[PDB]
Amino acid sequence: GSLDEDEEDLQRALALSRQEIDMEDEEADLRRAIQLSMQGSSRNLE
C-alpha cells in the first residue's frame, strides 16, 4: 500500500508542469495552483 509511489509521479507531474509554465504573468496563476496543490490543500477548507 505504497501511496508515496503514486505521489512520486504526482509531484513529478507537478514539477513537470512547473517547467511547462514557468511564466510569471497569467500562467503564474497556474503556477500558484501547483504551489497550492503542493501545500496539500484540496477542497478540505472547513
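If you go along the chain as it appears here, the first residue is 1 and each next one adds 1.
Determination method: solution NMR.
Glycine is no exception: its Cβ is also placed from the backbone N, Cα and C atoms.
What Swiss-Prot lists as domain 'UIM 1' is 5-24. If one looks beyond the domain 'UIM 1' (5-24) by at least 6 residues along the same chain, the residues whose Cβ comes under 8 Å of a Cβ in the stretch are 30-31, 34, 37-38.
What Swiss-Prot lists as domain 'UIM 2' is 25-44, and the listing cites sequence analysis. Sequence-distant contacts of the domain 'UIM 2' (25-44) (same chain, six or more residues past either end, CB-CB distance under 8 Å): 11, 14, 17-18.
Under the heading of mutagenesis, Swiss-Prot lists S17 to A (Swiss-Prot position 236) and annotates it as follows: Inhibits substrate trapping. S17 (mutagenesis position) counts 15 other C-beta atoms within 10 Å of its own C-beta, drawing on all protein chains shown.
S37 (mutagenesis position) falls within a helical segment according to DSSP. Around the Cβ of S37 (mutagenesis position), 15 further Cβ atoms fall within 10 Å across all displayed protein chains. In Swiss-Prot, a published mutagenesis experiment is listed as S37 to A (Swiss-Prot position 256), annotated Inhibits substrate trapping.
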| field | DSSP-derived class (H/G/I helix, E/B strand, else coil) of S17 (mutagenesis position) | value | helix
| message | Give me the CA-CA distance between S17 (mutagenesis position) and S37 (mutagenesis position), in Å, as a whole number. | response | 12
